[PDB]
Amino acid sequence: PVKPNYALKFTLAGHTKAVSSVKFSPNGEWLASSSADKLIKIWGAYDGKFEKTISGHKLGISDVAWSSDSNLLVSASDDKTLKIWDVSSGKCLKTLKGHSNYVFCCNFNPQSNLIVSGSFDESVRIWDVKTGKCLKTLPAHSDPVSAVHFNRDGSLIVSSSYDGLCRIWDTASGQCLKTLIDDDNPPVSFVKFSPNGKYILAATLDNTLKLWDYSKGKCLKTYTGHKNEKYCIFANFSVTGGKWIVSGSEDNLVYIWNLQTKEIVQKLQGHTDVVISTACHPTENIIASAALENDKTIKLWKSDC
Ligand SMILES: Cc1c(F)ccc(C(=O)Nc2cc([N+](=O)[O-])ccc2N2CCN(C)CC2)c1Cl
């Protein structure tokens, strides 16, 4: 339809400090969350039912990501490591050591034989999942790296940084293939490829989201009306029903825009602190949102379209 009708269905409480990231498993069954409380929690994606806690990091966790088969998780921590987890057993399979400071972001490639990470140390690292060895260290940026993401076939990596740049990397060679810069270079707080891999969605700490044609190297859409000047807030493409852009905001709301018209179609009220993370379910019209220290809860919202 014209607008979605997301309504609050479940509030997931359990973390005792700020929640940093929420991610749906590719198979749609689970939600994983990470927190400053050093814990990963697993929850039912459709019922919000608490499943289990996964522990081991020595400091707070900034991000979590699923393998393509929904069996593994990778986490990125202030303790300067990433950990690879077998979700079913809760086992830490590997600890990925190499970054010299806080690890902020992580992702598996589609094949899930590789992990990419970004750190406060200004590097992007590519890791082998099976051995846990660092395969490449990319001298990616001149300030902390806020996000890293593989494209649809894993041949490219996009990275964003407080240095105001988005960079595109060849996975195989580690070569920088593109540096994206618009009219200014405010800190880039988030970036990801579109599902089809033709565009990149990037957030900057000037209350702006932008859709880029990275190949042409041109900004196609701009999304505004939300508050984002301090925190690295995750954004998403919603594609299960109407085509939306979804993001958290520092006014405690989840914002939803029409991708094409750039109009705000919904604002979701409920959280009591900054909404730092949102996720969109892979097959159903379900959004997960998570908030910082004064809230500590995760919310599941559902729409008919
Ligand atoms: C709750 C919590 C932690 F326990 C640890 C780190 C963070 C955090 O702010 N991570 C972060 C830091 C920077 N930075 O200072 O350059 C940039 C990006 C992130 N994040 C926020 C969480 N997003 C899922 C991943 C990237 C957060 Cl929110």
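We're sticking with Swiss-Prot numbering for chain A, so the shown stretch reads 30-334, in order.
Structure determined by X-ray crystallography, 1.7 Å.
Yeah, the Cβs are placed from backbone N, Cα and C, and that goes for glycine too.
Per Swiss-Prot, the features are as follows:
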MUTAGEN   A47 to E  Strongly reduced affinity for histone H3
MUTAGEN   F133 to A  Strongly reduced affinity for histone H3. Significant decrease in interaction with KMT2A
MUTAGEN   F149 to A  Significant decrease in interaction with KMT2A
MUTAGEN   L240 to K  Loss of interaction with RBBP5 and reduced ability to stimulate KMT2A methyltransferase activity in association with RBBP5 and ASH2L
MUTAGEN   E322 to A  Strongly reduced affinity for histone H3. No effect on interaction with KMT2A
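With a CB cut-off of under 6 A applied against ligand 1, the mutagenesis positions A47, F133, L240, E322 are reduced to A47, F133. Listed in sequence order, the mutagenesis positions near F133 (mutagenesis position) (C-alpha within 10 Å of its C-alpha) are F149, out of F149, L240, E322. Cα-Cα distances to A47 (mutagenesis position) place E322 within 10 Å, out of the mutagenesis positions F149, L240, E322. In this structure the alpha carbons, written CA, of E322 (mutagenesis position) and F149 (mutagenesis position) are 21 Å apart. The Cβ neighbour count for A47 (mutagenesis position), using a 10 Å radius over every protein chain in view, is 20. Distance from the CA of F149 (mutagenesis position) to the CA of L240 (mutagenesis position) is 25 Å. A47 (mutagenesis position) falls outside any helix or strand according to DSSP and counts as coil. Secondary structure at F133 (mutagenesis position), as computed by DSSP, is strand. The sparsest Cβ neighbourhood within 10 Å, among the listed mutagenesis positions (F133, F149), is found at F149. Put plainly, the mutagenesis positions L240, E322 were compared by Cβ crowding within 10 Å, and the winner is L240.
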